[PDB]
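*Asks:* Structure provided below as structure tokens; questions to follow.
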Amino acid sequence: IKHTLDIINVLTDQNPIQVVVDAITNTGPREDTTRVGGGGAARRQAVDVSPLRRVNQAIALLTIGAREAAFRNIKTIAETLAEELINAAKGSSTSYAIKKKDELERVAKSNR
Amino acid sequence: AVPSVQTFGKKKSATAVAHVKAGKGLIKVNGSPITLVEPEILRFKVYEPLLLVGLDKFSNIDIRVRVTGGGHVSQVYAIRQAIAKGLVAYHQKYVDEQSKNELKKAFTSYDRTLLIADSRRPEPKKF
Amino acid sequence: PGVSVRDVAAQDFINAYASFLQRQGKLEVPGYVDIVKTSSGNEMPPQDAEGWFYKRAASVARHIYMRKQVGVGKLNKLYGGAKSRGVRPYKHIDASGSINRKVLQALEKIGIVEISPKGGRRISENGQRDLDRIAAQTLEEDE
Amino acid sequence: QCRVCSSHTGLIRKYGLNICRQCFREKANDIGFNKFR
Amino acid sequence: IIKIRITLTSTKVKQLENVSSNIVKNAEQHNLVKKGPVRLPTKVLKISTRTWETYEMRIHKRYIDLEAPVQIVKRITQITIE
Amino acid sequence: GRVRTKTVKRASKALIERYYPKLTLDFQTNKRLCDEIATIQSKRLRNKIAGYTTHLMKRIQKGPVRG
Amino acid sequence: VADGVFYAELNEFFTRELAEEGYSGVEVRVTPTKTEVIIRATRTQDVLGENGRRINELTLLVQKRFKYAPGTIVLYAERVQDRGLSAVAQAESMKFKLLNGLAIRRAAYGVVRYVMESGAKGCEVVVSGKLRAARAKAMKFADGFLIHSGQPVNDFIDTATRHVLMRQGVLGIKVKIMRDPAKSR
RNA sequence: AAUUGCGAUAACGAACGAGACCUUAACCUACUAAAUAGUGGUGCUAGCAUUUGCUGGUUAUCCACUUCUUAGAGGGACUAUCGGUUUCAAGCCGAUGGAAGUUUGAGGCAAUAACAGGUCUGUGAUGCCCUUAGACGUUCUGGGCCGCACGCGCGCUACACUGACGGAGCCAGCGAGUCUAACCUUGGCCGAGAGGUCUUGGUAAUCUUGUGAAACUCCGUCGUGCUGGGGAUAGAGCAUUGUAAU
């Protein structure tokens, strides 16, 4: 985290903690789907997930994406996690949790 | 005799006994300086009972810490808790009550671990 | 306000004191330094092949000044490595006693460490003076 | 090896007392290890 | 004048405290110089027995220093056998 | 489910039916009352009876309960 | 004379080893290099047994256990009654308690408590006479279970009368103890 | 939580249940108490800057104390208190104070109603195949119990750069240890090591022991390449325990 905040400094974000909080905000799926019974052919129904679970979900997606990106490359965990937090602090669809947030919300919108 | 307060501070079977006497403004942990704590990451944690009140509270006191048991993180939390306890006990027993309340308020408002002993013990494994 | 070993960092003291022992060179350095790894719980010999023995002696002298006395088995315990046994997990393995014996003979021949009647290698007061002086010079490197 | 009543099944071989876990709980109220927790 | 240390051990606290207090009372009533009853840690000898269970034993230890001649030491050591 | 056992209910109820005015809203004085007025062999079950006297005294000072 | 340490250790050995052979007490006297430990006894036919039993058993058990060769110490026996079952010894004890300033009630409770701790089916103490008053009084103290008619009176209950002389007058102690009929033997 | 209680009501009592009995946990700078535990002051003593100090050596140099180690006595917790819920009853839930507020948590304990459940190397002119050339008892050798197309399963180690190697720092606790024997071993020398030699301490809060464990922290080598990840398989020798190591 200390290396990552240093990187987000040197990548011209003077407020790296605000970069962290904006990546928390901009990568939280507001609504998702649950698997209701539905009578055999189990459809998925859009529930509106709790904002505490949105925080949990965003942190989980960011750590999963950073652990996917930092595995099997020369680029360090701090650089990959800083790249993800900068591309996810403002929605750019070059990070992980932006894409998967979009996927969960489009499944939720398709399935309400 | 130099006016000294002898006060424990514990963390996870890590007991750091602190001897806060009237001295030069000198701080030692196990005969090693507070500048040099064995983990580099936890270093400012030991500075957390120091700068939460101020630095002119320290020139009057020579501070001793001697440690038994624990690990690496456990001894760091033990010594910072022992520093806070010895400081407020010095400012209780010798210095007036109000300055002790101010120091205990500054410690309590940020981290109550520095004044209150912890309880996260490994349970008996329930046979 | 005594300038001593108790005030300086660990690795900085070992680097500085090993550098003084390299520039002096007045110790007992064996010929199997380029051959023999420091412990049986290792794969490769140390990378500072011409100068890991002085690093070893600096670690030993620092470890002796801080306490009452040491032995050979205690410094074998101190260096101890997690050794892989192939398909078996890691286990604690103590180091070689020959490196300890030759380091302590090199530092006792120069008059820094000495055998104490509790059967232990303690720091001599000349060694106390020398280590406190070079620790003072390490502090004066930081001005 | 059971040297008391030829009862090798479940020796308690620790400390050489060498009683089987059947007869160890026969003689459990003679040594003193009893039920506390 | 012989200085003898008596190291007492027991499983139960009441009889051990009674024996120690009798040593204190009798060595105090005829002016013997002595160290008080030093109470060692109760050692907890346990066996994990075949889930699993645990068998326990508390062992309590005291020791008392005394300075007395041979007659008084022998009569104290004989009478205090319990 | 902290259901009071039958001994605590009956003993506390009897100590309030016969010996009402000595008992108070405070546990620490009703505890000493149960120490002095009944022969309870254990401190723990005495605390059970005494706190149930305290709770029933809180209940009866609001209205007459069926004693 | 041997010490009470040896006597109490034989009490500890007998109380765990003579658990159902009637160990009432121990009488013991020491002559030069001979310690005579008479096992005072509830019923002695457990001690004597069938054609000479527990005395030989405990003698050889001490010789095998306590590392004694035959010839150093010697083991004896005497036939008496149980001190609790017998009304004579309890009447001696009641007379003793009344002569040492202990009242009727606490002495009766202590003697009846000792008899019921001994193992008697029941007992009764009858105390008559005058105690600090002019008018005479009598007091019954019965416990357990007793019978009063027939041949089992001759079989099972012991009776003992004692005239105990106090400073005011004389008191009549009547101790009646019912022994366990299962242990008749 | 319960057939736990309330209440209406062919009703009226009692038993074993169940709760309940035992044993444990945590907070006690308020007791009571210490060289088989520790802390501080203080003597003698070593080094360093000296301007007062820092690091210590010192199983008696003395003292005090139990702040920390420790033995108990007690204490405390009894859902204390508040508010929802409940015939506004026995009770439940949310919150506050509390060391501890889900029955603060676990396990042993009976009485009544099932176990041929497993033997006692048991006793009884018991029933019955022989009564022994049987080994049932003894030995003494050498091979097994490990063998391998395969199936059922648990574990250890990896597929690496939040990583491997090379250094440095060096953090615990439960245990356990020898007698009429060879236990735990400190230290010193030799050996690359394995190990060996010479002793010493401890029958133990004393010595091993402060078990300087591992994971961990830092700095360098590596540079994504079945690679410097992996370590399976196999060769060569050298040592240790064991009579005997294939």
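Residue numbering for chain C follows Swiss-Prot; the residues present correspond to positions 2-144, in that order.
Technique stated in the header: electron microscopy, 3.5 Å.
Just so you know, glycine gets a Cβ as well, placed from its N, Cα and C.
The following feature annotations were taken from Swiss-Prot:
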MUTAGEN   C:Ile15 to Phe  Partial loss of function; decreased 18S rRNA, decreases binding to 20S pre-rRNA complex, slow growth in double RPS19A/RPS19B mutant
MUTAGEN   C:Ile65 to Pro  Lethal in double RPS19A/RPS19B mutant, considerable decrease in 18S rRNA production
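Tell me about the surroundings of these features in the structure.
*Replies:* A 10 Å cutoff on Cβ-Cβ distances gives C:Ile15 (mutagenesis position) a total of 21 other Cβ atoms nearby, all chains included. A helical conformation is recorded for C:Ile15 (mutagenesis position) in the three-state DSSP classification.
Here C:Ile65 (mutagenesis position) comes close to C:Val71, C:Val114, C:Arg122, C:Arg123, C:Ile124, C:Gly128: these same-chain residues lie at least six apart in sequence, with C-beta atoms under 8 angstroms from its C-beta.
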